[PDB]
Amino acid sequence: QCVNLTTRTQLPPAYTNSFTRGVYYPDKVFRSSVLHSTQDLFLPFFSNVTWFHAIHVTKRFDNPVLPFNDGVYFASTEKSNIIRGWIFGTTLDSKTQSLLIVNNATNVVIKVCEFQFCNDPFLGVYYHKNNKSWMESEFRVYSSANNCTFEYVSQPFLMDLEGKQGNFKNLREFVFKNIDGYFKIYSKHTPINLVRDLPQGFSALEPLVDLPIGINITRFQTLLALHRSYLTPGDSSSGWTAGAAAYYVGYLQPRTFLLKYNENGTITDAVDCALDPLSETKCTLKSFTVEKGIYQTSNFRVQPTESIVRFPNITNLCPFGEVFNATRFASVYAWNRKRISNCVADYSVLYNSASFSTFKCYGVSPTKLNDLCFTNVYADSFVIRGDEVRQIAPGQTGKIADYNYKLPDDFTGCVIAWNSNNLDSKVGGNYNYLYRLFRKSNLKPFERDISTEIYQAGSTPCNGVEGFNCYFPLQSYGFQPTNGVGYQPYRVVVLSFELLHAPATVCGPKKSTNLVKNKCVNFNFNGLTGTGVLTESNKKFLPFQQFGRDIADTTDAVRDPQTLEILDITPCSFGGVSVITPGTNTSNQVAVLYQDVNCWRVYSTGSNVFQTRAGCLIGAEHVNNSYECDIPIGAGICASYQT
Amino acid sequence: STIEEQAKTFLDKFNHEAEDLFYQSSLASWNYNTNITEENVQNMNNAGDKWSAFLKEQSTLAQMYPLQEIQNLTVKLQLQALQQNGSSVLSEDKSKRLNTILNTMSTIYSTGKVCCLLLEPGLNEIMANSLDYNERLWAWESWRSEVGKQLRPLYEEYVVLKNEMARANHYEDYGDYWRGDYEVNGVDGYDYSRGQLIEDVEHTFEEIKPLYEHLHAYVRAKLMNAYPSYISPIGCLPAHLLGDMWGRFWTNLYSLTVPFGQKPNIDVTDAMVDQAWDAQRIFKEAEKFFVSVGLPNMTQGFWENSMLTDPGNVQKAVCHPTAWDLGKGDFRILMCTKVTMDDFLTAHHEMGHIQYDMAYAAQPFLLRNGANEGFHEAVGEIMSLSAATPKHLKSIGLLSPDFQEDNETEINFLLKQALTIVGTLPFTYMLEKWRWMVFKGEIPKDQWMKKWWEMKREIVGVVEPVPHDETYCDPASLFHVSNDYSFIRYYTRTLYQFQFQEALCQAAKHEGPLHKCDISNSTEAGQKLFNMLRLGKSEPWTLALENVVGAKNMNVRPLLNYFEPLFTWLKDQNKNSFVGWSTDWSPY
Ligand SMILES: *[C@@H]1O[C@H](CO)[C@@H](O[C@@H]2O[C@H](CO)[C@@H](O)[C@H](O)[C@H]2NC(C)=O)[C@H](O)[C@H]1NC(C)=O
Ligand SMILES: *[C@@H]1O[C@H](CO)[C@@H](O)[C@H](O)[C@H]1NC(C)=O
Ligand SMILES: *[C@@H]1O[C@H](CO)[C@@H](O)[C@H](O)[C@H]1NC(C)=O
Ligand SMILES: *[C@@H]1O[C@H](CO)[C@@H](O)[C@H](O)[C@H]1NC(C)=O
Ligand SMILES: *[C@@H]1O[C@H](CO)[C@@H](O)[C@H](O)[C@H]1NC(C)=O
Ligand SMILES: *[C@@H]1O[C@H](CO)[C@@H](O)[C@H](O)[C@H]1NC(C)=O
Ligand SMILES: *[C@@H]1O[C@H](CO)[C@@H](O)[C@H](O)[C@H]1NC(C)=O
Ligand SMILES: *[C@@H]1O[C@H](CO)[C@@H](O)[C@H](O)[C@H]1NC(C)=O
Ligand SMILES: [Zn+2]
């Protein structure tokens, strides 16, 4: 049964500040004596956390339902085990599934069911005067739980439950995340001796558990415990005292942090790279110490928002089963060419087929090509001896790379070759595969001459018949099963990738996402990477062009590949920002120069706003003297750190 | 255009046809050598006929390029090896008379009826083990009086025909045509004459004479005990007592002339029988020795295609140990391997021939051969010389570990090798100086037998037991003389065999005498050897020699160093007996 607690004084909510709290280990790799940058969901430094009490004196048994935005930092200052658990869910009313994490006097219970939670859930500890003892009497959390998918009960323990009188003695920090069906919990416990507020200091949380629950958490609610005795007179809804405890809630955002690992492998310090321009220069220099000077930082920071990849919607597989498993391969002197277009083509399975003697690529990294956009792909398939496969490469010479098949130096393709003794050799000889032996001049890259001109090797006119000094230029390979490796038939397929101004046609595979505007987002259009605000453009280009470039040749107008619109690109914002520091050793005070502001596109106004031809300077006092230059600001203006 | 540029084109067109016709002939020869049945002979003859007619026409074509314009020195060598007229320069009528003479000589030697006893194994077994003075005299005289009597008139026509054929090809005599292999011309500082071979063959034998005189006096003084009163201390050894029909090898004399009889030798047949070596492990051990000295592994097709064990009675095949290089990257070994130390040695010998043929596979078709004729067998022999030392057999599982060696064993070993190595050098030198003298015309036709037995007593120290008049023909009995083969390859093989061994033992940093030096686990020596195996015939043999030993001419000093302990022991043993011989005493 559920009881609505009465006799609780209502007070306005309280807020406090997190002093570099809520840092956890991002992965499970040991590192020591290193500065490591990582982008993940963290609690920002010097943030604004909400504060909740359980103080009898007012009652103030706080247990509101709170949002669960992108993960929660939960801190608890206790001395008597009041905070007992949480419930996470969306509606918390048996129409949807909810998660219960509770610590009852004996066990830790984790359940995922359809709960009819009470409006005011709580736990109850009762104290007997006649024999001094505190024992758990009430468990009033939910009415019914029907369809349970995940369950866990820990090994039995006995908890203290005794009411204490001193100040808070235990800090318990938790971080809760919900990603791809996993509810992730990090935690750490710390001894403290204080009375109020969230304390200073640094301590990284370690991975605790990773639950595969698969539900949609949007809200959560804290589960506390009650004290009842002979000094708590009333009915169920009024005869209850509280017991002091406090807890703090903060919300995680995607941030880049610079974490510090000492020589034992523990995170001892961190820098929030998007707190301040000073922190940004710390992040760039990859150090915790900044020397005196002026540093360029970056344009107005909207932070990470969301990442999109946009690719053409074409789901037809490429005929790679027809080039490689072709029934009849063609003589080297008259090779074949097949152009594969409008197709999504996977290469990783081709790479790992592991039936290939030689698989080499030039001008393309072996793994990057799996997700790239080209305008066309060609495939040239023929047959040669094993020894001459070396000549199939840019800048080589011989009877194959001079008169048969010539490659250019700037080659953007991949050479694949595999022995085929079994298929195309037989006893007595396989004399079908001819190759040119005599030619007047070398072959230009990618040119085919399949003529049978009689080679006039000397001075006499040959008249069109062979004999002395008139040689027929095509000579036929002799393949047999008993030959060596050097004389055995290898089939070779040469892939070529070409890119033009035309709209991409070989792109894949990689699933695309939605398109968002008015935020500063990361984007991937047809293999091009960028970070900026994408804006709708009421403009047009000529049909044969896809990208627009400015005077610096960066892309300013990138056409979406699915709907053929034109989308403009503006950096997060448009500003010029510089930072002046006397040295982190000396002080933490800094000045900021905005090079394109006439004094407002500034991070903060403060005071001491001074206008120079170098820009608007904020955080520095202007004096009418004229000293020697200490720190150059520009346009004749210098800065110093004085008394 | 220029003759050199048109010649490089002709040879590019040639090598492609030649490689395929050669492989097509080698496969058809292997098929008959492994399946000695019917119908295979016809394919052997057809594949050996198409090759011969194609090479004859391609050689007629080669002439049209004059050889003075070509200055490359490589195309010079291919065109030299192709433009040789051979025997076709002789008229049509006398070419069939000459080939009839050759056929009759081979037939008259192969089928010799002594009554009825043939040669193998009729007279050979009597001569090699009878140990009776008169039985072996009958078995000697019969052959010298039948097979040598039926070949007398023919060899007189064979001499004049071959002499005119060699005179037509711009040589002086057939002796010069034979001598012309050791000839280098055009490479300044490395030149070699055909008159230079007669020299050096004399200033190297006159340097080995003392060891032979002490080995001769020891063998005679140990042979006086067996045949009691037939040999005289001053006189020479009669010709029928030298342990062979022709007195070519003294090996069969080792059953008598044992220095220290009681001690045995390193016979390891029982060690391999005990551990059940399956007639294939031997070749794996050979492959591992070569892999360890640094050279590349065996090709895969060797293991499947090659025949390494007699197929049984159902399939008969002639199996004289051989290494086959069929071209087109195909190598095979043909041996009826049996579990015996002898086949453990021959496996390393044949494997060294196979390792020599893999080295120069990159060269053109006409330059895929040893630097000169006396290089394949030196390479095949030094590997069987290193794979026999007791240290190596100790490294391998057999030859039980402790086995301390004493000097009394190393003298038995050295003398058993000396009877084989330094006993056949004065016979090779005397035979190949007689044929050069007869071909040049120094010996008139009435002094053929009277001068042979004056060469014998002054060079080999071997008297005849019954005088032979002018009608007889003694040298024509030997297989090489009647079947028209060269013979100076066996005088140079022996010398190269030990200059290679000294240079590679030095490069392995071995310390001590050479008779127990081993080469395994020494990569540097293997690189030194492969730096000369790789050249093939494309470089002059003096340069190929200088890449290994360090000299431009053949020497005898390493051979003498190898036998220094034996030489000292013999120089001490003979002091009671005589040294040298006398030409007067004849048993008759
Ligand atoms: C060359 O070195 C190899 C080392 O791999 C030697 O092989 C060893 O031989 C001994 C002798 O029986 C064995 O007990 C070892 O097991 C072998 N292997 C190793 C790794 O030691 C080989 O013997 C050397 N060659 C010679 C001639 O001694
Ligand atoms: C070619 O055939 C093999 C054998 O059936 C098959 O495994 C492979 O997937 C086919 N395609 C390619 C591109 O190799
Ligand atoms: C696929 O791309 C074409 C491009 O012309 C577009 O018209 C079509 O609507 C797309 N289909 C989708 C996104 O389902
Ligand atoms: C040997 O030749 C005969 C003759 O036809 C043939 O039947 C037999 O198969 C051959 N041997 C082998 C191993 O093929
Ligand atoms: C002779 O020609 C070959 C190519 O056929 C060449 O490699 C060699 O260098 C030439 N010889 C000289 C001395 O240039
Ligand atoms: C071979 O005979 C022909 C016939 O005239 C001759 O021209 C040629 O020089 C001869 N070859 C040699 C090497 O003498
Ligand atoms: C080549 O020899 C080395 C050394 O014994 C061995 O490790 C390797 O497997 C051999 N490879 C082949 C193909 O025989
Ligand atoms: C060496 O060999 C000689 C030859 O008879 C023998 O007398 C001697 O005892 C052997 N050993 C030594 C150590 O000399
Ligand atoms: Zn041999």
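Throughout, chain B uses Swiss-Prot numbering, with the displayed residues spanning 19-133, 141-613 in order.
So how was this one determined? The header says electron microscopy, 4.2 Å.
Even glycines carry a Cβ here, placed using N, Cα and C.
Listed in Swiss-Prot for this protein:
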type	residues	note
ACT_SITE	B:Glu375	active site, proton acceptor
BINDING	B:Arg169, B:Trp477, B:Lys481	chloride binding site
BINDING	B:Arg273, B:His345, B:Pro346, B:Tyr515	substrate binding site
BINDING	B:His374, B:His378, B:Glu402	Zn(2+) binding site
MUTAGEN	B:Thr27 to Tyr	Increases slightly the interaction with RBD domain of SARS-CoV-2 spike protein. In sACE2.v2.2; increases interaction with RBD domain of SARS-CoV-2 spike protein; when associated with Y-330 and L-386
MUTAGEN	B:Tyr41 to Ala	Strongly inhibits interaction with SARS-CoV spike glycoprotein
MUTAGEN	B:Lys353 to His, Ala or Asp	Abolishes interaction with SARS-CoV spike glycoprotein
MUTAGEN	B:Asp355 to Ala	Strongly inhibits interaction with SARS-CoV spike glycoprotein
MUTAGEN	B:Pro389 to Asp	Increases very slightly the interaction with RBD domain of SARS-CoV-2 spike protein
MUTAGEN	B:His505 to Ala	Complete loss of enzyme activity
MUTAGEN	B:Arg518 to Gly	Increases very slightly the interaction with RBD domain of SARS-CoV-2 spike protein
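The chain break between B:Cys133 and B:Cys141 spans 7 missing residues, with the CA atoms of the two ends lying 4 Å apart. For the chloride site, the Cβ centre of B:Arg169, B:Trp477, B:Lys481 serves as reference, and the other residues of the chain with Cβ at most 8 Å from it are B:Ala264, B:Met474, B:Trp478, B:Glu489, B:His493, B:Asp499, B:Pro500. Residues from the set of recorded positions B:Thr27, B:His378, B:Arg518 situated with their C-beta under 8 Å of a chain A C-beta: B:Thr27. When every Cα pair among B:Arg169, B:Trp477, B:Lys481 is compared, the largest distance found for this chloride site is 16 Å. Other residues of the chain with a Cβ within 8 Å of the Cβ centroid of B:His374, B:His378, B:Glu402, the Zn(2+) site, are B:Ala348, B:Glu375, B:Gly377, B:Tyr381, B:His401, B:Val404, B:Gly405, B:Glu406, B:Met408, B:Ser409.
Cα spacing between B:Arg169 (chloride binding site) and B:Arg273 (substrate binding site): 15 Å, rounded to the nearest whole number. Most other Cβ atoms within 10 A: among the recorded positions B:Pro346, B:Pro389, that distinction falls to B:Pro389. For the recorded positions given as B:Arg169, B:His345, B:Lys353, B:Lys481, the lowest number of other CB atoms within 10 Å of the residue's CB is seen at B:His345. Listed in sequence order, the recorded positions from B:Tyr41, B:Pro389, B:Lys481, B:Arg518 having a Cα within 10 Å of the Cα of B:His378 (Zn(2+) binding site) amount to none.
Cβ neighbour count for B:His378 (Zn(2+) binding site) (all protein chains, 10 Å cutoff from its Cβ): 20.
Ranked by Cα separation from B:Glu402 (Zn(2+) binding site), the recorded positions B:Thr27, B:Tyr41, B:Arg273, B:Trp477, B:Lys481 are led by B:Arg273. Note: the CA-CA distance between B:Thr27 (mutagenesis position) and B:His505 (mutagenesis position) rounds to 40 Å. Among the recorded positions B:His345, B:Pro346, B:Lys353, B:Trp477, B:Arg518, the residue whose Cα lies closest in space to that of B:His374 (Zn(2+) binding site) is B:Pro346. Every protein chain considered, the tally of other Cβ atoms within 10 Å of the Cβ of B:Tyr41 (mutagenesis position) stands at 21. Here the candidates are the recorded positions B:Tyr41, B:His345, B:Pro346, B:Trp477, B:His505. The one whose C-alpha lies nearest to that of B:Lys353 (mutagenesis position) is B:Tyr41. DSSP classifies B:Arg273 (substrate binding site) as coil under the three-state reduction.
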